Amino acid sequence: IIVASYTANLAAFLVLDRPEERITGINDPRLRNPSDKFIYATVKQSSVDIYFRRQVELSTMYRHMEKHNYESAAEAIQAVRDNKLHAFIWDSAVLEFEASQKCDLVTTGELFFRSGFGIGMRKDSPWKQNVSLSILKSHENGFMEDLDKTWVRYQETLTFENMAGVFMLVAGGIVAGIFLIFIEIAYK
Amino acid sequence: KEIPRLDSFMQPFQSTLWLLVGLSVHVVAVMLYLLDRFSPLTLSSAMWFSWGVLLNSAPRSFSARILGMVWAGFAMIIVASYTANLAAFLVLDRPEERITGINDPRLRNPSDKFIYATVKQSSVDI
Amino acid sequence: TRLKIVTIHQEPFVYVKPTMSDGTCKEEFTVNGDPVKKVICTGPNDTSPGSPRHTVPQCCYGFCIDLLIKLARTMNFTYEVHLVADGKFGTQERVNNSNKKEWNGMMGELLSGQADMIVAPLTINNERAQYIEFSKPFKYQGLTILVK
Amino acid sequence: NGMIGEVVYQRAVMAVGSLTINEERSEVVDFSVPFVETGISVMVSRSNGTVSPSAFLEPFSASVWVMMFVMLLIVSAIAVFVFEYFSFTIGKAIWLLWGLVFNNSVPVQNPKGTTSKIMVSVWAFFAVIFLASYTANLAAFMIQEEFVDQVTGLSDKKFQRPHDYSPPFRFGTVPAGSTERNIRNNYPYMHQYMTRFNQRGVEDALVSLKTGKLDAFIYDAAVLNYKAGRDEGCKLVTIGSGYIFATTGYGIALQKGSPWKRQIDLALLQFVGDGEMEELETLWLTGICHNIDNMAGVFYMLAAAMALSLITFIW
Ligand SMILES: *[C@@H]1O[C@H](CO)[C@@H](O[C@@H]2O[C@H](CO)[C@@H](O)[C@H](O)[C@H]2NC(C)=O)[C@H](O)[C@H]1NC(C)=O
Ligand SMILES: *[C@@H]1O[C@H](CO)[C@@H](O)[C@H](O)[C@H]1NC(C)=O
Ligand SMILES: *[C@@H]1O[C@H](CO)[C@@H](O)[C@H](O)[C@H]1NC(C)=O
Ligand SMILES: *[C@@H]1O[C@H](CO)[C@@H](O)[C@H](O)[C@H]1NC(C)=O
């Protein structure tokens, strides 16, 4: 009964306590009243900064991230790589490629502000209409598709955590038991 | 949502694997007796030892011990997996069997199954 | 024919590698044998605290470079790939003449005539489209939170 | 015909209702900005995802397995040393050892080797604890909710010819639509396979998916997502989110030269960039729809073990 309780308890340790440890709901006002450990930043002079300044409830996040303005997003990559950050608003597929690079950088599930990325253009130009037609010609075929197959689609809970210290301690106990066997053979 | 309580032991569960184990241990006994006749109360003892391997609680097996150890390890890992998925069946059997609040999109276009009503001429109806 | 293409260092889209021997690009391959089609761009090290002034022609590649290669394959034109001076998008920040907010960055270099086309996945918003025309969005991409 | 016949022939001003965006409609008139990310997708019947793997050794014990056999051979060699120190444990220590691992009623011998008894006791405690950990790891493998797909591409191997696969599948669209023009702009052979499997309407194909008289249905992305969020029993769920598709959107086509167009585009930008479009998406979508026996592969390994025992049996 004791060792069955032990087996079921070892089953019970890996039962999913702490499913998610942050406040990843974007409408949760814990980010509206943050703490010292909530280091969330933005790139300086970003479009997301204009999107936040456009509304009326983004005041505290703006006041926090204006104390945390970054030149490049690679600065944010290095900061959350060194665990200086705690959250960063960024485009989805770029963070997906970074999660394919390094598995510690994990996105969240709430997809907000489904935006569109185009090409910066001038005003009315003959090199705008055929350009948009060539963009649509890229849309109709699988050109963005196989360019996502090149690197975007290309990525780059087992018995392995609970074995290493177990292997070392059991091997040490085996060697110590063999030494005690040498002692007991020397006794007789 | 109150569903009363066989927990899918043999009759709700699919009944192929017990016949598969029976035919498999039959083939085991056939190849053990081909090993017995082509040896490089014995028959009933080898049958009862073939049951005793599965019994989970030994004749001359000079090359048959490999057969016995593979069959025994397979039998214990199969019954361990069966313990695992029966506990998995009885623990994680909590589906969504309610409305989940007033903001249910599934009751915006209901049918004759989700039968909901109210008191005639109530203030909640107003 | 002369199209001064400006860009910012985008980490998955604009890979900026120094030249191998003298202004040259290494013919590296992808994961399926397709060779990487780089281009000659003009980039500095960093901003003004990083490097004082050191801008060299290096090899820019990634996604939008091959997209512009597909454009030049489609339409009959030439181009000129260069980088952006700062490391910012370019917003309507104040100028020191009695608090008058103007534009800078990629928009400040495009409206000055120094740039011709900003091939960059910029977030299309209201006020930037109020002043200049945009293209149709090639990328359909949202926003999310990166955690550890 | 339709709204294109009403706007291009100038009998109507614009179509404020939703509209797909493709090549020739952009050629005849100018759309608005794409206000919603609505590509195309395929509704399928059911993934039939059951939590049972075909293999149980290599996805579970790969790096542990080598050290387990190394320590097994070390303990067996020590038992050989003890049996040769002071009545069948010359080479038969391995069967005794791995039979006392499981304790499946294996009568072996009465051990008088005290060192052998101590090593059997330590290895038996070790066997109990890694058996407990392996049951816990089977529970942990059950903990995640996964689903096995079958068609993972627009260039799928099923799409060549369904004679290769033992179940013949089925897929069709509605006539006189832009979906057929997009498929004909992709593959004529796909239209050749789809023409024999034509059907009437969207909800008719939905009922065909409910009753099981349809396998695949090519349509737009977000409308199928809205129909899947209201699916009874949570069965009709698409695979992916338009990742292997053209990934178009929805726009408002106006006449080429309309002065209202810039105001409409800036109003759409204003509606998107304040959460009001997000409020409309909350009002008109749903996302509550979140995410038993696959045996006989180890029986193929069992048959391979039978073949190897027959190889060793002849000599
Ligand atoms: C960043 O800019 C610095 C400064 O211009 C460059 O440093 C020079 O590098 C060359 C080659 O090693 C040296 O001969 C010079 O003496 C360096 N100058 C100074 C003042 O440090 C550097 O090359 C640039 N970074 C890169 C690698 O592009
Ligand atoms: C578009 O197409 C051709 C080739 O690019 C060019 O000669 C023509 O002047 C262009 N006209 C428009 C509509 O921009
Ligand atoms: C591109 O333009 C030049 C201008 O002289 C013309 O002569 C040539 O035929 C064109 N070539 C292509 C590839 O269209
Ligand atoms: C420029 O603006 C700054 C803002 O602080 C202010 O000092 C002054 O009005 C202007 N010029 C100088 C002297 O910096």
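Numbers in chain D track Swiss-Prot; the residues on display, in order, are 494-579, 598-802, 814-837.
Technique stated in the header: electron microscopy, 7.0 Å.
Placed from the backbone N, Cα and C atoms, the Cβ positions cover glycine too.
If you take the C-beta of D:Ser511 (L-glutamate binding site) and look for same-chain residues 6 or more apart in sequence within under 8 angstroms, you find D:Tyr761. What Swiss-Prot records for D:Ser511, D:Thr513, D:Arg518, D:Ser689, D:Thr690, D:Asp731 is L-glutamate binding site.
For the mutagenesis experiment D:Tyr730 to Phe, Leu or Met, the note given by Swiss-Prot reads: Strongly decreased sensitivity to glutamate. Proximity of D:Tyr730 (mutagenesis position) to non-local residues of its own chain (separation of 6 or more, Cβ distance below 8 Å) is seen for D:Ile533, D:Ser534, D:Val535, D:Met536, D:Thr684, D:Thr690, D:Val713, given in sequence order.
Looking at Swiss-Prot, the entry for mutagenesis of D:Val734 to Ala says: Decreased sensitivity to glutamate. Its own atom aside, the Cβ of D:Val734 (mutagenesis position) has 14 Cβ atoms within 10 angstroms in the protein chains shown.
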> What kind of secondary structure is D:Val734 (mutagenesis position) part of, going by DSSP in three states?
Replying inline: helix
> How big is the gap, in Å, between the Cα of D:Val734 (mutagenesis position) and that of D:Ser689 (L-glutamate binding site), rounded to a whole number?
Replying inline: 15
> So what sits near D:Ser689 (L-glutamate binding site) in its own chain, CB-to-CB under 8 Å and at least six residues off in sequence?
Replying inline: D:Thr513, D:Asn515, D:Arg518
> Tell me, how many other CB atoms lie within 10 A of the CB of D:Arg518 (L-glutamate binding site), whichever protein chain they belong to?
Replying inline: 20
